[PDB]
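Asker: Submitted below is the structure of interest, expressed as C-alpha cells.
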Amino acid sequence: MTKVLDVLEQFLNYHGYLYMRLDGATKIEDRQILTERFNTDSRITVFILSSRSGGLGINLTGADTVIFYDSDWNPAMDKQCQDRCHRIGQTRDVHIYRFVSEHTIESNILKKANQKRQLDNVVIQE
Amino acid sequence: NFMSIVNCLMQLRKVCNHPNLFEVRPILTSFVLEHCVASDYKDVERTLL
Amino acid sequence: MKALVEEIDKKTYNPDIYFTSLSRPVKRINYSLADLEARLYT
Amino acid sequence: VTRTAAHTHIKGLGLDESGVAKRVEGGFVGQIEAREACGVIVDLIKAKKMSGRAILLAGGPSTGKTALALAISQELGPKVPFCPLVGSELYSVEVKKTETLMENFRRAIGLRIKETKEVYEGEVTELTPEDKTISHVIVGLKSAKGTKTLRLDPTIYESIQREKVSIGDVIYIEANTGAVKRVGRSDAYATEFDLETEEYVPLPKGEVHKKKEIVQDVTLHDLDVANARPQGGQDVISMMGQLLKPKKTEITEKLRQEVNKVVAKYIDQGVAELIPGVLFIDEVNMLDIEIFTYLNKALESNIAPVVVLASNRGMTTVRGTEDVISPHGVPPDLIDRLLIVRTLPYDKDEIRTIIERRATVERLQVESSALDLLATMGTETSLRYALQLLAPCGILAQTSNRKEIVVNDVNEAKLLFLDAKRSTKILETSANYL
Amino acid sequence: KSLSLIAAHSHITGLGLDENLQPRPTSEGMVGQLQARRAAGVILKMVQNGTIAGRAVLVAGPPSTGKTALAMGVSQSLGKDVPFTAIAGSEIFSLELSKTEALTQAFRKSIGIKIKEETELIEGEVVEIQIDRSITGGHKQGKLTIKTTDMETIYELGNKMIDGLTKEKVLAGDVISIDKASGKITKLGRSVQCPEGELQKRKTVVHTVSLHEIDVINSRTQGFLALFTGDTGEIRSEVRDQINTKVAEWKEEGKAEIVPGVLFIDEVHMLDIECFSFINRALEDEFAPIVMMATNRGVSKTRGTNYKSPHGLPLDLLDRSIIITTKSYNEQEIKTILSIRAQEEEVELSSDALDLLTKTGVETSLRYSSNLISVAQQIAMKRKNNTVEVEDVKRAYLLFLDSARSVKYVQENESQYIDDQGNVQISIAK
Ligand SMILES: Nc1ncnc2c1ncn2[C@@H]1O[C@H](COP(=O)(O)OP(=O)(O)O)[C@@H](O)[C@H]1O
Ligand SMILES: Nc1ncnc2c1ncn2[C@@H]1O[C@H](COP(=O)(O)OP(=O)(O)O)[C@@H](O)[C@H]1O
Ligand code: BEF
Ligand SMILES: [Mg+2]
Ligand SMILES: [Mg+2]
C-alpha cells in the first residue's frame, strides 16, 4: 500500500539515509532517469518500490538486498519482485529478507504455506 | 462474503505493518474537571463579606 | 464552562454588533395608505 | 535480558473454578487453605457489594505472606487499583500520619471516566490582536483539508505568544485545557533559508477541528488533590499559583464529601464507573497506637476500601504502649474487626520444589546432588539462604566454564558466604566485637 | 445519591423511639440497650431544644457493644440542617496546628448559623437578543426578549448587562436566570425544561454557615479557600471575639439564628491531658455545642501523665460530664442483630446456620459473626446455591481464624514467631 511510502520516507529522513522513491505517483519521464541513477554507482543505499508500479519489469542491478513488508498471495509476482534485483547484470549474491510478525495473520499464512508447500491460500484462520 | 472478509483482513494488514488503523494516538492531556468545588462557596463568601 | 476557543467567520462576525435569534403564523401589516405614505415620505 | 527480584516466579493463585487449590500451580507449593481464603477474598473484591473489609495474614518469616499479597493483586488484574505500602511510610515530616493514611485510603479506590476533546491544528496564517486588559487574538489556523479562523482567550493569547511563534509555523492547541504547543515551522518554508536552526514539519493531515473519545482512568484522590490545589498550566498565572503553596497540606473532610457528591453525580449519568481497590500494608507491627486508633474509625467509613495487613510477631507490646501486649502487635480493640489467615512453614519436599522452580526461572541447571545439598541447607539454616546462594553458584560455574552447578561450587559458596547462624557463632567468640 | 457500598453502621437509620421516649425492642435497625436508647433520646431532645449548651455526656461500654452505633443513630435521628462533627481523638494531633487550636476549630465547626437574604431574579426561555455598537445618539442600545409560559416581553439593556451578556456566548431558546441585584447570569439549560409564570418573583435564599467557616473567611484575603485546603493556621483570637460580637448583634437584629449542633469525639481516652484541661474551659463558655464521648478502656493511664486514672480520664473532666453505660448483648439480641445485618447485606441464612452463627458469636464475638456472614456468601455462590448452609459457615469458620484460636496457636508455636526480645527460629532441623 502507498500509505506506508510516506512512513518509510519519514523514517529514512529521521535516520538520515540517502533514499529516493518510485511509485505510481512518480511521473513517467522521471522514472527511467531515476532507475538509471540508482543502477549507476552512487551513494544511494535505500530504494523504495511498489508492488504494482515498479516491481514488475525493471532491470535494477546495483542493489544486493530485497526486503518485503508483506505478501498476501505470492506465487509469482513476489518472486518477480525479488528477482527484479536478481538480474543478469548482478555479480553479487542476492539476500532476501521477509518481514513477518509473530502470532499474527502473516505468521499463520507462512505456517500454512509451509505445511501445504505454499500452493494456494484462500482462507486463513486459527 | 468475500468482500467483508477481505476488508477485515485488509484492516488487520493495515495494523500489522504500522499502527495505521486510523492511528489515533491520544495526546494524554489532563482531565477536564470543571465543577470547581471552591466556586460553589463564592456566593456564600461574597454574602458574608 | 466558558469556551476558550470559538469558531469565528471574518466577514460574518463583528464585535460591534451581537445578534441572536430563534392560527396561521402571519405578521401584522398596516393597511392604512396614509400611514404607509407618511413612512415612505419621511 | 530479564530481571528477577525474589518474585516474578508467581503469576497468580492458580485455583480451580471450584476454588480448589492445586498442589503445584502458578509458582506456588502448599498453603492450600491460605490460597483458598485469598481466592475467596478476591471473589469478594470482585463482587464490589460491600466496602470496609479488613483481613490480615499472620505467619513466620519466609512463609509467603508477601507472596500471597502480590498474588492477589496479580489475580485482580491491572484494571483494579492496588496500593502497596509499608508501615514506616506513614510517618511523614510534612503532614500528620492520619492525613497520609486517609490519602492512601482515597488512592486505593479508583474510577474510570470517559470524555471527548476538541483539537485544533494547522498552519498559522495571521496573528491579529483585538486591541487596560489583554485583548483576544484572531488566529488563521489552516490545514491541508480546510481553513477557519478562531478567537482565543487572552490567557491562550499569552501562552501562544510565549511560544514565540510567527506566520507559517504549525501549532497545536487543545480546546479543552487550553494547551498550546508549536510542532514547528511549516514545510513550505523549508528552503527559505540555507541555514536556520528551526526544524520544519509537514502540513497536518485532516481538517483543523478533530474530536475523539478517551476512557482514561483517574483515581479518586487524584481529582481530590486536583480540586485541593492548582496544577500545571502554560500561563505565568499557573506558575505563580502552583509556586505560592508548594508544600502539601492535609485535606479537610468537606472537600472529600464534595468530591463524593460530584462523583455520585458523574456516575448517575453513566459517564463514570467505580472500581474499588485493595490497600496493602506490610509490617503493620511498626505502626503506633494512634495510627490503629484512627484506623478503627477509618474502617467504619462507608467509602473505605478493603485493606489487607501482614505481620510476623507473637506476644509483643504495641508501639507507643508501655504495657499493652497483644498478638502480632495489634491492639485487641482492632483485632476484632480483623480476619486472621494463618500461615504455616514448608517442608523439605516443598523447599526442594521451590528451589527447582527458582532455578528454572533463573535459567540455570542444577544437578541432583547439588539440589539435594541446597535443600538440606535450606532445611538446616533457612529457606532464603538457598535462594540467595543460587546466584553465586551460577557465577562460580561461569568462572569454571561448566554449565551446571556441582557440589564443589555450592561448597565453595558455603565457604565464601556465611549465614546468620555462623555469623552469630563468630560474634560470640570474637576479639573486639567483630 | 450519597454513594456508599456498605457500612458497619449502614443498617441503623434514625435510632428508634416513641412519643413517650420509650424505646421499642426493635425499631429502625436498633436492638436492645433500652436504657442507653432512652438516654440517647433524652440527649437528642435536649439538642433539639437548644436552650441549654455546653454540657458533656459520656458513653461507656465493652468493645463492640453498641457504642458508635448509638452516636450514629443519634446523628441520623437529629436529621440534616443540624451540625454534627465526628472526629477520632488521634485526629487533633496535627503537625502544623496546635492541639488547642484544632480543638477550638472542632468546637466552632459544630455551631451552624442560618442567614436569610432576599433577592429578585428573572428567568425563562429567551427568544430574541439584539446588541448594537456605540453611536453619537446612544452609547449602547440592547434589547432582549425572554418568553415564559405566561409572559413574553422585552427589557432594555443599559450597557453593563450588555457587557455581561457578551462575556459568555448566549443563544436564544435556552432557559437562563438573571439576578438583578448581583448582576450575574445563570443558565438553567435548553428548551429540556419549561417555564412557569411571571419572570420576576420574590424569594429568599438561606445559607447555613458554621462559626469556624466565618472565622476562616474573615481571617485572610481569600479565607474560603482555607476551608478546603486546611491551611487556616492558628486564627487570631481577636478575630473570634469580633465574630462572636457580630453574631450577637445579628441574632438580636433577627438577621440570623444559631443552630447548636452536636460534637462527637471517639476514643477520647487517648487524648492528651492538655486537651482535657482546655476542654474544661471550652465547655463553660457561651457558644458551646453539646459534647458526647466514647471510651472503651477503663482504669488506665492517661496519656501525657504517669499515674493511672479511672476510665482513662481526669477526675475533673468526669465531674464536668455525665456518664452513660451500655451493657453486653445477649443471644436473642445477637441473633436479631445478625439477621438485620444479613438483610442489609442481602444474604439468605438457614435457621440452623443462623443458630450456629449465633452460638459462635456468643462464644467469641459479635464482630466475628458479622464479618463471617459476608465471607460465607462467597462460598455460597461458589457452590452456586443462593441460600447459605451450615457447611459453608463451618468452612468459613475453619478457613478464617478467631482471636482466641490465633492466640492459642501463637502460644503453641512461639518459636516460629518473632519474640519481643527479637529471638526467632527459622531453621526446622536442630
Ligand atoms: N508457595 C511458595 N511458592 C514460591 N515461593 C514462596 C512460597 N512461599 C514463600 N515463598 C518465598 O518465600 C519468600 C518470603 O515470602 P514473603 O511473604 O515475600 O516474605 P516473608 O514471608 O518473609 O514476610 C518469598 O520471596 C517467596 O519467594
Ligand atoms: N443496637 C444495635 N443494633 C444493630 N447493630 C448493632 C447494635 N449495637 C451494636 N451493633 C453493631 O456493632 C458495631 C458497632 O460496634 P461498637 O459497639 O460501636 O464498638 P465499640 O464499642 O468498640 O465502639 C456496628 O457495626 C453494629 O453493626
Ligand atoms: F523484461 Be523483463 F521480463 F524484465
Ligand atoms: Mg514478607
Ligand atoms: Mg465502635
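For chain E, we keep the numbers from Swiss-Prot: what you see runs 15-205, 222-460, in order.
Cβ coordinates come from backbone N, Cα and C, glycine included.
Copied straight from Swiss-Prot:
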- E:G75, E:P76, E:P77, E:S78, E:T79, E:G80, E:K81, E:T82: ATP binding site (BINDING)
- E:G80 to A: Growth defect at 37 degrees Celsius (MUTAGEN)
- E:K81 to A: Defect in snoRNA accumulation. Growth defect at 37 degrees Celsius (MUTAGEN)
- E:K81 to R: Growth defect at 37 degrees Celsius (MUTAGEN)
Asker: Enumerate the residues of the same chain, E:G75, E:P76, E:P77, E:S78, E:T79, E:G80, E:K81, E:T82 excluded, that satisfy the criterion Cβ within 8 A of the mean position of the Cβ atoms of the recorded ATP site; list them in sequence order.
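Answerer: Along the chain, the qualifying residues are E:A83, E:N326, E:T356.
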Asker: Would you mind listing, in sequence order, the residues at least six apart from E:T79 (ATP binding site) in the same chain with a Cβ closer than 8 Å to its Cβ?
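Answerer: Sequence-distant Cβ neighbours: E:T356, E:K357, E:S358, E:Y359.
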Asker: Near the Cβ of E:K81 (mutagenesis position), how many other Cβ atoms are there if near means within 10 Å?
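Answerer: Other Cβ atoms found within 10 Å: 21.
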Asker: Applying a 10 Å Cβ distance cut-off over all chains shown, what neighbour count does E:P76 (ATP binding site) have?
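Answerer: Taking all protein chains shown, E:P76 (ATP binding site) has 14 Cβ neighbours within 10 Å.
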Asker: Quick one: what's DSSP say for E:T82 (ATP binding site), helix, strand or coil?
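Answerer: Note: E:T82 (ATP binding site) is helical by DSSP.
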Asker: Under 6 Å from ligand 5 by C-beta, which of these recorded positions make it: E:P77, E:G80, E:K81? Sequence order, please.
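Answerer: Only E:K81 qualify.
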Asker: For E:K81 (mutagenesis position) and E:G75 (ATP binding site), what Cα-Cα distance in Å is obtained after rounding to a whole number?
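Answerer: That separation, Cα to Cα, works out to 7 Å.
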Asker: Within the chain of E:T82 (ATP binding site), which residues six or more apart in sequence place their C-beta under 8 angstroms from its C-beta?
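Answerer: E:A22, E:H23, E:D296, E:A324 - these are the non-local Cβ neighbours of E:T82 (ATP binding site), listed in sequence order.
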Asker: For E:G75, E:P77, E:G80, listed as recorded positions, tell me which one has the smallest number of other Cβ atoms within 10 Å.
Answerer: E:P77
